[PDB]
Amino acid sequence: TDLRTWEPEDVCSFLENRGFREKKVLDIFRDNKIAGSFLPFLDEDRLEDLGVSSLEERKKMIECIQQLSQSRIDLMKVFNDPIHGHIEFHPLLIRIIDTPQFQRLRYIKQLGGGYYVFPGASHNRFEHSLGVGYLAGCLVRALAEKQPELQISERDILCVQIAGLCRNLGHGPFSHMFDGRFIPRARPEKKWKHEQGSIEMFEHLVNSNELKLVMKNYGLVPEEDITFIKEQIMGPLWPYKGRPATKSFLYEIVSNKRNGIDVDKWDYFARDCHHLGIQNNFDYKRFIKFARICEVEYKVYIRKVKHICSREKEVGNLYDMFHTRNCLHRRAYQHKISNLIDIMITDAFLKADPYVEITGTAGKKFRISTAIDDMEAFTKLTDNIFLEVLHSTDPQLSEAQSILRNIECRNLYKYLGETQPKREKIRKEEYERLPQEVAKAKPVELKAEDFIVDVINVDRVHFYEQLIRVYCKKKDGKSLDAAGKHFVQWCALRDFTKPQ
Ligand SMILES: Nc1nc2c(ncn2[C@H]2C[C@H](O)[C@@H](COP(=O)(O)OP(=O)(O)OP(=O)(O)O)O2)c(=O)[nH]1
Ligand SMILES: Nc1nc2c(ncn2[C@H]2C[C@H](O)[C@@H](COP(=O)(O)OP(=O)(O)OP(=O)(O)O)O2)c(=O)[nH]1
Ligand SMILES: Nc1nc2c(ncn2[C@H]2C[C@H](O)[C@@H](COP(=O)(O)OP(=O)(O)OP(=O)(O)O)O2)c(=O)[nH]1
Ligand SMILES: [Mg+2]
C-alpha cells in the first residue's frame, strides 16, 4: 500500500509493530492526526518538536520510515508546463492547488481582452500561478544551496512557494480589467487591488479546506508562516511580523515591487511571450545562476541589510527584462483594441451589475461589484459571467447583452487615435471630464457619451509617460469624420501631440 492510504491509527499500528509500543509517542501521532503521507517528511527535529524526547528513538523512527517503499520525492507531483518543462511540487502545494479557490483561476484569461486580439493568448491565471510558484521555489533553492550559511529551511522555501502560487488568487474576471477598469468605475469610493483579494482568498482557501492542520503536519507553523505568506503577497524598524529582520531577502522573491524584479514578472513575461508570438530576451535562469544574497551597507547609524544581488555584468540582462517589459506593454498589454474590448466588457458589466445576483456565504446575494467583499461569492466570479450575461433570458440585461453581441460580431467602438501630453499630465481625478471636453471641442451633434477617453500610464538592484486613446461609439461615416476632427481639435486645444 501507499502511505497516502494510511489513516493515523494505521501509522500508529505500523509504529507499534515496528517496535514503538509506548502510549505517549502513539498519543502524539493519534493527536496530530498524522496520516501516512506525512511520514517521509518527518525530521529528527520534527520528531523532537512533536514530542519524542528519546535522542536515540528519533533515529530509530526515521530509520523505520526510511526502510519503507515510499520516499519524500516519491510523493512530489510533476506538472508538465510548456514554459518551464516539467515541474515538481511538494504535496502541500498540491493540496492548496486542488481547491475551488485555486481551481477558479482556470477560468480567468491572463490577458483578458487580449485573447480577442492575440488568438494565441488563451492562457489563464492557473498555469501562470503554478509557474510563479515553481520559479519562486527555484530562486530560493539556488540561494539556499549556494549559501548554506543563510540558514534557509524547507519551511521558508515552502512559504515562499505558496506565496508564489497564491499571489494571483484574487484576480477577477478578465484579470486586470476587473480590478483596473470595472471596480474603480463601479466602486469609486473603495480602493481595491487584486492582491487584497488574493490574501483574503488565501485565508478563505485554507479555512474552507481546513489545510492548517495539514500545514502543521508537513512541518509548517501556521500562525507564523501564514502571516509570512500573506506579507509576501501584500506587503508590510522592522515592519514585517512573519520573519525576523535577518531573513529580509526572502521578501524580495515573490513580490519585489521595490525595484520591480520578481519571479511573477519572469513567469508571465515568458508565458505571455510564448502565447503571443513574441519572444523574450530575458533569461531568468541566468539571473538565478548569477544570483547571490549580498550585504549592503548604507548610512542614514549605518543600515546593513542582506539583499538579493546579481553579478555586475548581468546589467545587460536587466536591460532586456525592462525592454521586454516595455516591449510587451507597448505591443500587447496596452494594445489599442485589446483595451477597447476590456472597456466594452467593463461597460457591459457595469450595465449588468445592478441585476446580476451572485450568492456567497450563507447564500447572501451579491452584485458583480460587491462579490469582492465575500470570497465564497468571489470564488464563483469568473470570465464565464461574460457568457452568462450574453445567454441570459432576463430582459433587463438587454443593455449589457447588446454590448456583448457587438463584441461577438466585431462591432466595436472605432479607435480614432492616440495622443501624448507635451507637458504636465492628467490628474487621476480629472478623467470623467475628458469625454465632455472632447465632445464639446468643435473643429453633427456629438454627445459626451459617444466618446471614450482611455488614459494609460507608461511607468534598486545591487551588484557584486502618458498615453491617451480616444474611441467613438457612433460608427457611421459622417459622425466618424466629425469625431475624428473633434479629437484632433481637442488634441490641439490641450496642446497635445499630433494624433498617432
Ligand atoms: N490585456 C491586458 N493585460 C494587462 C494589462 N496590464 C497588465 N496586464 C496583464 C499582463 C500581465 O500578463 C499581467 C500581470 O499581472 P500580475 O498580477 O502578475 O502582476 P502585477 O500585479 O504587478 O501587475 P503588472 O505587473 O502591473 O501588470 O497583467 C492591460 O492593460 N491589458
Ligand atoms: N476582427 C477580428 N480580429 C481578431 C479576432 N481574434 C483576434 N483578432 C485580431 C486580428 C486583428 O488584427 C486584431 C484587431 O482586430 P480588428 O479588426 O477589430 O482591428 P480594427 O478595429 O482596427 O479594425 P480594422 O483592422 O481597422 O478593420 O484582432 C477576431 O475574432 N476578429
Ligand atoms: N509581433 C507583433 N504582433 C502584433 C503587433 N500588434 C498586433 N499584433 C498581433 C495581434 C494581431 O492578432 C496581429 C496583428 O495586429 P495589428 O495590430 O498589426 O493590426 P490591428 O487590426 O490590430 O490594427 P490595424 O487596424 O491594422 O491598425 O498580430 C506587434 O506590434 N507585433
Ligand atoms: Mg484590424
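The numbers used for chain A are those of Swiss-Prot, and the residues that appear cover 72-307, 316-379, 385-527, 533-548, 559-563, 589-624, in sequence.
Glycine residues also receive a Cβ, built from the backbone N, Cα and C atoms like all the rest.
According to Swiss-Prot:
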DOMAIN    77-142  domain 'SAM'
MUTAGEN   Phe109 to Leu  In LCH mutant; abolishes formation of the tetramer and deoxynucleoside triphosphate (dNTPase) activity; when associated with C-112 and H-143
MUTAGEN   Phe112 to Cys  In LCH mutant; abolishes formation of the tetramer and deoxynucleoside triphosphate (dNTPase) activity; when associated with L-109 and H-143
MUTAGEN   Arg143 to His  In LCH mutant; abolishes formation of the tetramer and deoxynucleoside triphosphate (dNTPase) activity; when associated with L-109 and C-112
ACT_SITE  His265  active site
Fewest other Cβ within 10 angstroms of its own Cβ, chosen from the recorded positions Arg143, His265: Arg143
Residue counts (helix, strand, coil, in that order) that DSSP gives for the domain 'SAM' (77-142): 43 helix, 0 strand, 23 coil
Where the model skips 25 residues between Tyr563 and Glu589, distance between their Cα atoms in Å: 32
Mapped DSSP class for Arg143 (mutagenesis position), helix or strand or coil: coil
Inter-residue C-alpha distance, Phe112 (mutagenesis position) and the residue listed as 'active site' (nearest angstrom): 34
From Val379 to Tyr385, where 5 residues lack coordinates, the CA-CA distance in Å: 6
Greatest C-beta neighbour count within 10 angstroms, which of the mutagenesis positions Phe109, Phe112: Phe109
Reduced DSSP assignment, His265 (active site): helix
Gap-flanking C-alpha distance, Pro527-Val533 [5 residues absent from model], angstrom: 11
Distance [Cα-Cα, Å, rounded] between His265 (active site) and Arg143 (mutagenesis position): 35
Cα-to-Cα gap, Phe109 (mutagenesis position) vs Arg143 (mutagenesis position), nearest whole Å: 9
